[PDB]
Amino acid sequence: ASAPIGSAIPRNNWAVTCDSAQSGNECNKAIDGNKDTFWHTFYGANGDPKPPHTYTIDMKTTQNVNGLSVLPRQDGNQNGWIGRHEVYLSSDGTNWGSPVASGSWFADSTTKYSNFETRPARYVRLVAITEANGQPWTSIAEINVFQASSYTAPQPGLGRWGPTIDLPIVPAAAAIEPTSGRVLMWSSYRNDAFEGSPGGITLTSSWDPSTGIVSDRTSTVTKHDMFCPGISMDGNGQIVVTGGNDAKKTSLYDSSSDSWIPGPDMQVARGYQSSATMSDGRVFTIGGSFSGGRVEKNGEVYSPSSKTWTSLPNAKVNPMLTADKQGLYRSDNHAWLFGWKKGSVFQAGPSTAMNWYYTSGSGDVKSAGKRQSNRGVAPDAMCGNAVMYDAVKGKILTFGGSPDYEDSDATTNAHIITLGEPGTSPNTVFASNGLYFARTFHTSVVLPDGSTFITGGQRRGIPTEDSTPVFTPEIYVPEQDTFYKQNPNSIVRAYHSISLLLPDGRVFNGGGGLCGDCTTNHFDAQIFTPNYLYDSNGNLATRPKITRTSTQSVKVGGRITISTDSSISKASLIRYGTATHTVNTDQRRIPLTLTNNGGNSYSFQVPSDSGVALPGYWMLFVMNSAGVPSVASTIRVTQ
Ligand SMILES: [Cu+2]
C-alpha cells in the first residue's frame, strides 16, 4: 500500500467540474464518499472522446495542499484507470502555472497518490493525459485532496523542492542512461514487493526529463530479479548489475541500444554487495551476504572484453567486516568502494578498518588504517555514504550511517579521507563539526561545483518504517569545510531510497519502502533544484551553453576543446551515477583546469591516470562567473 503525507480535506462544500460525464456517472460521484459510485467520461451513446480528461475542484477556500489520492472504480472493470497524469494548483482558478506533480500510475485498481510539497491553493486540477491501457475514458470512484498542518515558504538561497514525479514502481535502484539522458529505475519482480519472488524477472521504469514521460516495462531476457544488487558502469559503457534476488546472475544494461543483455554468472552468489569499476574498466566486487548464503565471500573481477568473472580468493573480505549485531548477513554489505590507481580498489568503510584491495594475480588486501580523527576512532557506519568529490586530489567525504544495519542510532560523524598511492594509509580528518542531522539510509550526490548534496534517511534505522525521518538536506562545501542546511522536503526517503545527479544539474531523489503490504511504499521521486540555478530574485538564472565539443569520446590523458556562448570561469567532469541501498560507486568528480583560447573557446586535459579518470561516461559542466552551470555535455572516457 501507500499513503498520503497530509490529512483529507472535508469535501462538503466543494464544487467540481469535469470535461465530460456519463449520466449516472456524474462528476460529483467522485466526492460522494461511496466506493461503489464513480465519475466516468462520455462513452457509448455520447461517443468515446479520448484523453486528456480533466477533473477540477473548487474547494471554496485556500488550503495548504500537499497531495491528492485517486481510488479507481471498484467493480472489477478496468476502464478509465489513469495512466499518465498531471496535477495543478491555483489560487484563482485561471492561472494554473506548471504541474506540482506528474508522471504515471501503475495499471491496477489500487488507490493512487500524488504527494508533493505544500502549496496554498483553492483550486486543484487533475489531468488524465492517458488511460492506463490506452483506452479513451477516465473514471474515478473517490478523489481526495490532502493538507499539511501548516505552510512555511521556502527560504531564499537554500534551493527548492519540486515537482514530484509519480511512478508505477518504488524506484529502489536507479541509474542515468548516459546516451539518452533518461533515468532508469527498477524495483523487483513486481512494482512494490521483493518477498515471494519467482526469480527471473524485474519490473523497470524510466523517466525522460525532457518530455516528462514516465513508462514501465518488464525485463526477463537476463532471467534476473535485480532487487538488492551490486551496480557498476564498466569501461565498455555498460551497467553491470549483479546478484540480489537471483544471487548468481549478471545483467548488462546497454544505454546506446536501450536494452538488457545477459552476462556471465558470478563465481560466488551475492546480495547487497558493492561493486566498483576499476582503472582498466573491469568490475570488482566483494562481500554481499543478503542472498546466496551467509559464508565468507572474497573478491572477484568481471572482464567486459572476455565476458568472464574470475575469483580473487586472496582479496579477503574478512578485514572489512563490520561488527554488526546480525552477523555475517549484514557485516559484509554495502562496502564504500572506489576504483583507484593500478587496478586497486579502496574500501573506505562502513567498517572502522579501511583497506586497499588489489586485483593482480589471485588478489590481495592491505590494511589502510582506521577511519578516525582527533575526535577518536570512528565506529562502524553501516549505510553511511561515501562520495569522491575531488578525484584528482583523492578526496572522499564520508558521513552518517549506524553501527548496526537495523535498530541502531545513526551518527553525525563525517570524515575527509585523502587518498595517495595504493598501499599507503590515507590521512583522515573530521569534516567541519559533522552533520546537522544524524541519519542512516540517506543518499548523496556530488554536484558540479564540488559540493556534496545529502538528503533523507532516518535518525534510527528501521527498514519498512518511516519513523524518525530527516526532512532537511545538507550541502557540504569543501572550500569552506562547512555544512549548510537546505530547504526541507515533505516526503520520507529512508530505506530503499536513491538519489542521482541529473544531466541538467538538478538532483533526482526517490523511492523508499518496497515492503509489499506496508503503507510506506513511495511510488515517486522529487526534484531538488540547488541554489546555483537561481538568481538573487529567486528566478531561474540564465545558463551558459556548450555550443560545440571537439570530441565526444576521449582517452585518459587526452585533450578536449569546447566553444561556449558566454564566458566561463570553472568546469568539472562528473562520472555518471548508479544508486541502490545508499551505494553509488560510480559517481566522482574531476575539477578541470581550463585554458582560454580566446573567442569563448576553452580546452582541458582529461587526467592521464585512469584510476582517477575511471573509464565510462562522464558529464561535462561549465560554470559562468555567477556560478551557474550549463546542462551537461556527455563525454565517454576510454583507456
Ligand atoms: Cu533492500
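To match Swiss-Prot, the residue numbers of chain A are left as they are there, and the shown ones run 42-680.
Per the header of the entry, the method used was X-ray crystallography, 1.9 Å.
Each residue, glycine too, has its Cβ placed from N, Cα and C.
Under its mutagenesis annotations, Swiss-Prot gives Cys269 to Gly the following note: Reduces catalytic activity more than 10000-fold. For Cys269 (mutagenesis position), other Cβ atoms within 10 Å of its Cβ number 26.
Long-range neighbours of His622 (Cu cation binding site) (same chain, six or more residues apart, CB within less than 8 Å of its CB): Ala213, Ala214, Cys269, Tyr313, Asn374, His375, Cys424, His537. According to Swiss-Prot, the feature Cu cation binding site maps to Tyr313, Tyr536, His537, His622.
The local packing around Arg371 (mutagenesis position), expressed as other Cβ atoms within 10 Å of its Cβ over all shown chains, amounts to 22. Experimental mutagenesis is annotated in Swiss-Prot for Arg371 to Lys, with the remark: Reduces catalytic efficiency 45-fold and substrate affinity 8.7-fold for D-galactose, but improves catalytic efficiency 8-fold towards D-fructose.
Annotation of the mutagenesis experiment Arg371 to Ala in Swiss-Prot: Reduces catalytic efficiency 250-fold and substrate affinity 22-fold for D-galactose, but improves catalytic efficiency 1.8-fold towards D-fructose. In three-state terms derived from DSSP, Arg371 (mutagenesis position) belongs to a helical segment.
Neighbour density for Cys424 (mutagenesis position): within 10 A of its CB lie 29 other CB atoms from the protein chains shown. According to DSSP, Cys424 (mutagenesis position) sits in a coil region rather than a helix or strand. For the mutagenesis experiment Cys424 to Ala, the note given by Swiss-Prot reads: Reduces catalytic efficiency 1.5- to 2-fold towards D-galactose and 1-methyl-alpha-D-galactopyranoside.
Looking at Swiss-Prot, you'll find the mutagenesis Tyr477 to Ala noted as follows: No effect. Improves catalytic efficiency 2- to 3-fold towards D-galactose and 1-methyl-alpha-D-galactopyranoside; when associated with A-535. Improves catalytic activity 4.7-fold towards D-galactose, but only 1.8-fold towards 1-methyl-alpha-D-galactopyranoside; when associated with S-424. Secondary structure at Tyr477 (mutagenesis position), as computed by DSSP, is coil.
The mutagenesis experiment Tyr477 to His is recorded by Swiss-Prot, whose note states: No effect. Improves catalytic efficiency 5.3-fold towards D-galactose; when associated with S-424. Listed in sequence order, the residues of the same chain lying 6 or more apart from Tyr477 (mutagenesis position) and placing their CB within less than 8 Å of its CB are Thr453, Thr513, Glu515, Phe524, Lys526.
Swiss-Prot gives this note for the published mutagenesis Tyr536 to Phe: Reduces catalytic efficiency 1000-fold, but does not reduce substrate affinity. Neighbour density for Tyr536 (mutagenesis position): within 10 A of its CB lie 28 other CB atoms from the protein chains shown.
Per Swiss-Prot, the feature active site, proton acceptor maps to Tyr536; the stated evidence is experimental evidence.
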Would you mind sorting out which recorded positions among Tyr313, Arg371, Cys424, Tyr477, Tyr536 put a C-beta under 6 angstroms from ligand 1?
none
Other CB atoms, at most 10 A from the CB of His537 (Cu cation binding site):
28
Within 8 Å of the Cβ centroid of the Cu cation site residues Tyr313, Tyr536, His537, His622, which other residues of the same chain have their Cβ?
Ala213, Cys269, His375, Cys424, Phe482, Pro504, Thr621, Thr623
If one measures from the C-alpha of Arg371 (mutagenesis position) to the C-alpha of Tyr536 (mutagenesis position), what distance in angstrom results, rounded to a whole number?
15
Specify the count of other C-beta atoms within 10 Å of the C-beta of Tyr313 (Cu cation binding site).
25
